[PDB]
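Written out below as structure tokens is the structure these notes cover.
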Amino acid sequence: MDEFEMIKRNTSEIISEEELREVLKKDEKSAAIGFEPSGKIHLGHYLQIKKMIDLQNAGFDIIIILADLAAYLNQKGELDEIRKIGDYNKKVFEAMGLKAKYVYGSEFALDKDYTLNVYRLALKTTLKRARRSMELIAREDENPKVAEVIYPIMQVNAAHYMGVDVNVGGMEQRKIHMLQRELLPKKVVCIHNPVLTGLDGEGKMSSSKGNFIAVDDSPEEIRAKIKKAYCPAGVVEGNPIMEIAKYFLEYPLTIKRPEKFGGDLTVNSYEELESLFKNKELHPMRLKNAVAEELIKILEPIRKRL
Amino acid sequence: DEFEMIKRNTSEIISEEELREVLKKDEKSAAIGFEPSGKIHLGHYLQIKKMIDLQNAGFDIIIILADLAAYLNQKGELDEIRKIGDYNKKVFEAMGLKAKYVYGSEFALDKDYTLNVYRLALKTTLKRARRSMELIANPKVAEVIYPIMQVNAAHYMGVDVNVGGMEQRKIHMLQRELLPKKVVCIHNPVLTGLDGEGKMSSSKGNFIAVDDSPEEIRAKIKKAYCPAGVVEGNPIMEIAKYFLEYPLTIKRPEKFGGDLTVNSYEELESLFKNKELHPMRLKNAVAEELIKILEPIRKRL
Ligand SMILES: N[C@@H](Cc1ccc(O)c(OCc2ccccc2[N+](=O)[O-])c1)C(=O)O
Ligand SMILES: [Ca+2]
Ligand SMILES: [Cl-]
């Protein structure tokens, strides 16, 4: 359970913890995650790669899908441009400390046997359910394309084709994963990570919303981005600064300050920080300052490698 | 970070800025005094862990084994106390501490040492000496000799850092007043005994010894003071705070929410204060974690 603790920690749900126990009893086990290549890799990506590294340390072989064909179907551009971004993304994930098997979706998702099962699955997936599964994933389209409903079926089939025991993704993948659990002969365990709040507090962090910290942002950019961030005094949920403190910072954490309010604060844990903030013993401005400097240092090794 | 490793789980540092200055030097030392004890318990272990923190931050560690004080306080003959102290040395080594050891009797009766005690006695008012002892103490002459003896011992050691309990606070402040070299003082908390009636001591069933068997640990924790919802003065919660590693998992039935993974002591504290974690499940968890923490020590002894 030191391993299992490593896995469950900071996830939103595991479907199911029962089945996940049975998986852990094996000398060979594999876990996969896919990412549409993105020109900006931000903290939401980093959270998920941290979880893949967790799974690695519990004895899992890790597969990262650079999902060039998914990004193509989801209107991100032409394959050759997308693949270039994918190669950059691979370098960022490696810089994050993940040594894994990096594979382009198009290396397997065009195989005759893959496609034939996409077509089998299409006969069993309603249009309603396919479109519903994409509400949090599909690029906004006034006039939605056929591509949008092929995408979730292709994703269902990826775990079947590769024979992985565990699929990891953000909570926005939840509906595809439930479809996958109903349709495939072997259940695969699904681990869902939280979705970070955008820096302005409006909805989720996204490469296309301009409301994110990128792992390669400069110190000066990170300070500017945190200083303008939404950070309501004493409110924790939907507060992206507190989310950063929860999911990325290392404790103990020293928050310097003059003796005239409370003096220097050595914070033992995120929970201590949460108490201090909810009781308004720590002001948003001082929280932001400390979080900016700590995140700059956490991200420095990734920056240095790119 | 080195400062944070030294501060964690201390009661006070006199002073933090001075500590940060010491941390810049490439050669630095810290001392602590222990009266030799036939059983080494978690109260001792708390203080040795703090010397290990210092050792890991580059300090050379000196342990003063206080055999003269023990001899004067009626704990036996000096040769008998030496045998206990030599055992304590093996326990501290098993705990991970690499230190130099000195017995009080090896320096504190030397002629030039004694003359300096008397020099300090001539300089030091009874009023100031009594004030330094107000907390530790028909008062005896011994009461005012103790503080000037402690000051002289700090002068004789010449360490950068002194470590002890808040009980020693006023002695440490007198050392800082009277001596040219300003020693940095680190004060550690004390542990409640398993009975909840005072500080951990060698009273029957009132301590966990670091070499207690797993069954002895389970039996003592089972009958310890641990009232529902109470964190203050709760020795089981203090053990979770000062010795356990986080995160940790508490098995709990699904109708309560299922197994608990607690990220930190503070998360444990809120849960227990709220009666969201029952004393018997806290006790069972703390006992099993503590057994695992102590096992490498037990096996080296
Ligand atoms: N939906 C994910 C992307 C993702 C997740 C899991 C996968 O197995 C995955 O790749 C397979 C795939 C799924 C859907 C369409 C195309 C492909 N493809 O690249 O061949 C992509 C995202 O939102 O970035
Ligand atoms: Ca025994
Ligand atoms: Cl002594």
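Determination method: X-ray crystallography, 1.9 Å.
Cβ coordinates come from backbone N, Cα and C, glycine included.
Taken from Swiss-Prot, the feature ATP binding site covers A:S207, and the record attributes it to sequence analysis. Here the residue is the original one, while Swiss-Prot reports the published mutagenesis A:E107 to T with the comment Confers specificity for the non-natural amino acid O-methyl-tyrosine; when associated with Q-32; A-158 and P-162. Quoted from Swiss-Prot for the published mutagenesis A:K288 to A: Decreases the rate of aminoacylation more than 200-fold, without effect on tyrosyl adenylate synthesis.
On the structure: features taken from Swiss-Prot.
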{"residue": "A:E107", "record": "mutagenesis position", "DSSP class": "helix"}
{"residue": "A:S207", "record": "ATP binding site", "DSSP class": "coil"}
{"residue": "A:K288", "record": "mutagenesis position", "DSSP class": "helix"}
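Residue environment of the residue listed as 'ATP binding site' contains 17 other Cβ atoms, counted within 10 Å of its Cβ in all protein chains. Neighbour count (other Cβ atoms within 10 Å of the Cβ, all protein chains): 18 for A:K288 (mutagenesis position). Counting only the Cα atoms, the space from A:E107 (mutagenesis position) to A:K288 (mutagenesis position) is about 44 angstrom. Around the Cβ of A:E107 (mutagenesis position), a 10 Å sphere holds 12 further Cβ atoms from the protein chains shown. Separating the Cα atoms of A:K288 (mutagenesis position) and A:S207 (ATP binding site) is a whole-number distance of 22 Å.
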